[PDB]
Amino acid sequence: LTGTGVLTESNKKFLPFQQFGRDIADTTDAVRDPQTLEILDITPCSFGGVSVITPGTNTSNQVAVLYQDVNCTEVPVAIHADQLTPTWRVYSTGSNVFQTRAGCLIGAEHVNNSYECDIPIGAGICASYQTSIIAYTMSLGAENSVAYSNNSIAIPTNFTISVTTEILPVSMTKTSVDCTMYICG
Amino acid sequence: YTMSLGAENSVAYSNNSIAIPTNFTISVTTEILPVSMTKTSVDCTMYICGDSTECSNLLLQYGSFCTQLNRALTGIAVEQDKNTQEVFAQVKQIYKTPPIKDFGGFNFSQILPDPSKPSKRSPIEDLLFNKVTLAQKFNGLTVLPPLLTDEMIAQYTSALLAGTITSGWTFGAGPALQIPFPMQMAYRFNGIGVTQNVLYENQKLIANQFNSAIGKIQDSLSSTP
Amino acid sequence: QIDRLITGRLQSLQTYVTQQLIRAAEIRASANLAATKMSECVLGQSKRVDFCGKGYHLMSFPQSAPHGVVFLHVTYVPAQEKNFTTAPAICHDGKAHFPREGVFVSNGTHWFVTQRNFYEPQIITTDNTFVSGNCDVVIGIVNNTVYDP
Amino acid sequence: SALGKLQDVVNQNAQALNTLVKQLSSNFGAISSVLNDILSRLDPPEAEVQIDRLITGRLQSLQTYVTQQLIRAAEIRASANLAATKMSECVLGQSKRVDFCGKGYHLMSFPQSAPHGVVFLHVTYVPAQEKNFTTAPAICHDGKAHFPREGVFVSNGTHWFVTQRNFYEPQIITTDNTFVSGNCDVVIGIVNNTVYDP
Ligand SMILES: *[C@@H]1O[C@H](CO)[C@@H](O[C@@H]2O[C@H](CO)[C@@H](O[C@@H]3O[C@H](CO)[C@@H](O)[C@H](O)[C@@H]3O)[C@H](O)[C@H]2NC(C)=O)[C@H](O)[C@H]1NC(C)=O
Ligand SMILES: *[C@@H]1O[C@H](CO)[C@@H](O[C@@H]2O[C@H](CO)[C@@H](O)[C@H](O)[C@H]2NC(C)=O)[C@H](O)[C@H]1NC(C)=O
Ligand SMILES: *[C@@H]1O[C@H](CO)[C@@H](O[C@@H]2O[C@H](CO)[C@@H](O)[C@H](O)[C@H]2NC(C)=O)[C@H](O)[C@H]1NC(C)=O
Ligand SMILES: *[C@@H]1O[C@H](CO)[C@@H](O[C@@H]2O[C@H](CO)[C@@H](O)[C@H](O)[C@H]2NC(C)=O)[C@H](O)[C@H]1NC(C)=O
Ligand SMILES: *[C@@H]1O[C@H](CO)[C@@H](O[C@@H]2O[C@H](CO)[C@@H](O)[C@H](O)[C@H]2NC(C)=O)[C@H](O)[C@H]1NC(C)=O
Ligand SMILES: *[C@@H]1O[C@H](CO)[C@@H](O[C@@H]2O[C@H](CO)[C@@H](O)[C@H](O)[C@H]2NC(C)=O)[C@H](O)[C@H]1NC(C)=O
Ligand SMILES: *[C@@H]1O[C@H](CO)[C@@H](O[C@@H]2O[C@H](CO)[C@@H](O)[C@H](O)[C@H]2NC(C)=O)[C@H](O)[C@H]1NC(C)=O
Ligand SMILES: *[C@@H]1O[C@H](CO)[C@@H](O[C@@H]2O[C@H](CO)[C@@H](O)[C@H](O)[C@H]2NC(C)=O)[C@H](O)[C@H]1NC(C)=O
Ligand SMILES: *[C@@H]1O[C@H](CO)[C@@H](O)[C@H](O)[C@H]1NC(C)=O
Ligand SMILES: *[C@@H]1O[C@H](CO)[C@@H](O)[C@H](O)[C@H]1NC(C)=O
Ligand SMILES: *[C@@H]1O[C@H](CO)[C@@H](O)[C@H](O)[C@H]1NC(C)=O
Ligand SMILES: *[C@@H]1O[C@H](CO)[C@@H](O)[C@H](O)[C@H]1NC(C)=O
Ligand SMILES: *[C@@H]1O[C@H](CO)[C@@H](O)[C@H](O)[C@H]1NC(C)=O
Ligand SMILES: *[C@@H]1O[C@H](CO)[C@@H](O)[C@H](O)[C@H]1NC(C)=O
Ligand SMILES: *[C@@H]1O[C@H](CO)[C@@H](O)[C@H](O)[C@H]1NC(C)=O
């Protein structure tokens, strides 16, 4: 049997006559080496998507890069960084390297402060532009504590009148397609 | 057997007789609604062929099926965050409840957040998280994490609960204005056609009923599977 | 053989994606309903019958769950009913009297005015009653005295 | 980005049509995308195989397009039903459903038309400039308990008044903005004052 992956030490325990092992959905995930009688676990090689965080072209020209669900160490080997241009290579390593629940973030600096969410990254983490790209934990709003008491009430002495818009779509264009002319022509 | 629709009864209709209640009960009822599902993504190319360049080269001559499949999946993945943010993010601010919890006899311990335990979830919310139960994956399958963590959602529900306990319906229309709780309940009685004095003159009884009703829900949910 | 494999795998992907779209539409409908309930039953007191709870709605509280929400609806249910004799209007001095808000009831011998959702009888006066017309049009009018304070 | 909701529908429909048209340029396994070249450069009884390959590819593309269109039309129909309900219920009347017609207490609404949709302008009353007072649930006088008809009892430190609940406008406590029920023993929180008889 043939495949590609990462072989590691195992903790499970075959019976003296099995060779390999499957799981639900019938994917092989363990194996026994014919010359040592040792069980090895199989793990897929890392793969994922890459996304770009930008503050808008008209505002700035900087970017940050997110490699989703990857340990934030093998990014320069994940992408063939030594093959890319010297301008890609500055986004495969550097001083600003951050590990989030959503992946590996390159090009933005972590901050202990908290603001309103601007660009969603995930798992509570957002990013924005403050002149430099920053990444932070979003805040749900300003705190407040009403002065509750058992014989105290608050009553308004003035009012305002406000106007608010709301937009709803009701229809789309009526389109027709004659199959025979589309297929044969 | 043959289905039975229910019990019989005939109302004692007459042209000059009426029936009027002389007592009341206060009941608490649960309702459960789903709002989102897991954000799942599948990579068309890796699922079809899989690290095989011959198969991929063959696949190229089918056009743009994989691109639009991925687009559909992404479009339905962002809508889940939209759903959650529409249901829960309805408050401007984060209200807190006063440290001294004296609300005229009513007791909201089972629904308010427990400061002792680390998760900061209410006693009922913890039963509901325990009640519901279920490293890369092969073939280009991924699952994305939601934008709001469970802690943030609990923080929203806590804010809504404190706002309604402390201000009545005022916080949903403008600035939050404080009102004593026994008095807010009288305006809610007044809002269903029952005069105020009926609450004030039966306040300790009413409070008891309320408390008991809440105490029952934890069991109903836990025991019934 | 490669192409024969490709067609089948592509078809399976198509089926999966279509059914996911259907399910997502249904979940969106459910989430819209939940948002409407949060607006109208938690942030206010609702008047539309049976929308949230069974009975007359007083208030409601939210709680969060793994992938959804739970509403606790607090509501008022009438109980311990008794039955009385009633009349639409009362005649006095050749004038017909109607109750300002409530209903006329009789405990066999006397007549009182009560609110319609909780039994609390009172003395029929000129302060919980208004006058309209004479004593000849209404069907079922009865005779009694309307005390003047 | 104000009209993004209206613009996305147009963008999605146009993109779907472009994808459908672009799919007319794929082999799907045959020699060429053009029927004429398959016909001239080949023999009748064996050109049918390539023709069938093209037929299946194009038919499948059409199927996916139509299915997407049905799924999207369902959503547009739901949105149009909601818009019709809002027109009937916020414009032709005054609504009590909170947050249905704007944010605050609804007064009225006005419609405007947009290329494939509708815009509502909701007019709303928002309370403002709150002040805090001391309050009580009932007033004791002559050994009897008095409750307000349509307001609340407030105190500016020294004197007691009756006011409506949404706008500060104090008034003298009288026996015609007040009703009596029971004696001074059962209500907890009652206070002592005088109820002027007019
Ligand atoms: C309730 O709120 C309204 C505002 O929404 C108050 O009206 C505002 O009153 C102030 C002072 O009375 C006005 O400011 C001054 O107006 C004079 C006259 O033009 C001007 O010379 C000053 O430079 C200054 O702007 C303000 O214009 C006015 N607002 C409006 C829209 O007319 C109102 O007084 C409040 N009521 C109570 C009882 O507090
Ligand atoms: C396969 O052959 C090798 C050749 O000797 C075996 O290797 C030795 O195995 C013993 C245990 O049986 C160890 O103590 C030695 O240290 C091993 N030496 C070397 C050089 O490998 C091996 O055990 C054999 N395996 C099987 C399954 O027969
Ligand atoms: C209305 O119903 C309540 C019960 O819901 C009655 O209160 C009960 O009264 C009995 C006898 O006095 C006690 O044994 C119970 O403990 C009471 N229940 C509670 C919860 O306190 C009440 O008396 C009824 N009112 C009228 C006028 O009949
Ligand atoms: C509100 O209700 C809760 C639930 O009954 C009360 O908590 C109980 O308090 C008693 C007395 O301290 C304890 O013996 C119980 O073990 C508590 N139960 C739980 C589940 O914690 C609470 O005391 C009530 N609040 C007030 C102010 O009386
Ligand atoms: C109906 O209500 C009337 C009024 O409350 C009752 O009449 C009272 O009965 C008690 C019984 O001792 C007397 O002390 C009161 O003096 C009566 N009131 C008046 C105005 O005379 C009557 O008992 C009730 N029941 C019936 C069947 O009539
Ligand atoms: C209610 O009271 C009126 C007035 O007291 C009664 O009307 C009288 O009816 C008798 C019998 O028909 C006539 O002889 C009188 O002339 C009527 N009075 C007047 C002023 O016209 C009426 O009958 C009473 N209703 C009942 C049911 O007893
Ligand atoms: C609270 O309201 C009372 C009643 O209006 C105020 O008392 C009035 O004060 C003014 C100015 O001092 C006098 O001209 C009036 O004669 C007072 N009214 C009466 C009935 O005597 C009082 O000033 C308000 N404020 C406080 C802090 O009590
Ligand atoms: C409200 O006014 C009543 C009537 O003056 C007060 O009742 C008196 O209270 C004193 C103090 O204990 C007693 O000595 C009198 O016998 C009571 N009189 C009556 C007729 O009951 C009452 O205390 C006042 N309330 C407050 C909070 O001071
Ligand atoms: C660029 O455009 C965006 C929105 O189009 C705007 O918010 C931003 O302020 C603009 N930046 C500059 C430098 O004008
Ligand atoms: C990430 O890689 C580093 C480098 O060895 C390792 O120490 C760490 O445990 C890894 N963490 C995760 C979450 O993969
Ligand atoms: C931010 O928080 C971390 C975590 O404790 C701390 O090490 C650091 O000093 C804080 N301040 C800055 C500027 O990073
Ligand atoms: C209504 O009240 C009368 C009083 O005489 C009684 O006889 C009758 O049974 C009652 N109707 C019922 C309980 O349905
Ligand atoms: C009710 O019906 C009786 C006959 O059973 C009749 O005598 C009486 O007038 C009716 N009452 C009314 C108000 O019509
Ligand atoms: C309003 O609140 C302040 C502090 O919260 C308090 O000192 C003041 O007495 C309150 N006003 C009244 C009328 O009680
Ligand atoms: C409010 O609480 C205080 C104790 O802080 C108490 O003395 C007073 O009687 C309470 N008022 C009411 C109306 O319950």
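The numbering of chain D matches Swiss-Prot: 943-1140, in order.
If you check the header, you will see the structure was determined by electron microscopy, 2.7 Å.
Cβ atoms here come from the backbone N, Cα and C positions, even for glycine.
In sequence order, D:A989 are the residues near D:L981 (variant position), counting only same-chain partners six or more apart with C-beta under 8 A. The note that Swiss-Prot attaches to the natural variant D:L981 to F is: In strain: Omicron/BA.1.
Here Swiss-Prot describes D:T1027 to I as a natural variant; the accompanying note says: In strain: Gamma/P.1. Sequence-distant contacts of D:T1027 (variant position), defined as residues of its own chain at least six apart whose C-beta falls under 8 angstroms from its C-beta, are absent.
Secondary structure from DSSP puts D:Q1071 (variant position) in a beta strand. Long-range neighbours of D:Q1071 (variant position) (same chain, six or more residues apart, CB within less than 8 Å of its CB): none. For D:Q1071 to H, Swiss-Prot lists a natural variant annotated as follows: In strain: Kappa/B.1.617.1.
According to Swiss-Prot, the natural variant D:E1092 to K carries this note: In strain: Theta/P.3. Around the Cβ of D:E1092 (variant position), the number of neighbouring Cβ atoms within 10 Å comes to 10.
In Swiss-Prot, a natural variant is listed as D:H1101 to Y, annotated with the note In strain: Theta/P.3. Secondary structure at D:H1101 (variant position), taken from DSSP and collapsed to helix, strand or coil, is coil. For D:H1101 (variant position), the Cβ neighbour count at a 10 Å cut-off comes to 11, with all displayed protein chains included.
Between the CA atoms of D:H1101 (variant position) and D:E1092 (variant position) there is a gap of 19 Å. When the C-beta distance to chain A is held to under 8 angstroms, the variant positions D:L981, D:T1027, D:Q1071, D:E1092, D:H1101 reduce to D:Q1071, listed in sequence order. Taking D:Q1071, D:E1092, D:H1101 as the candidate variant positions, the subset whose CB lies under 6 angstroms from any atom of ligand 7 consists of D:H1101.
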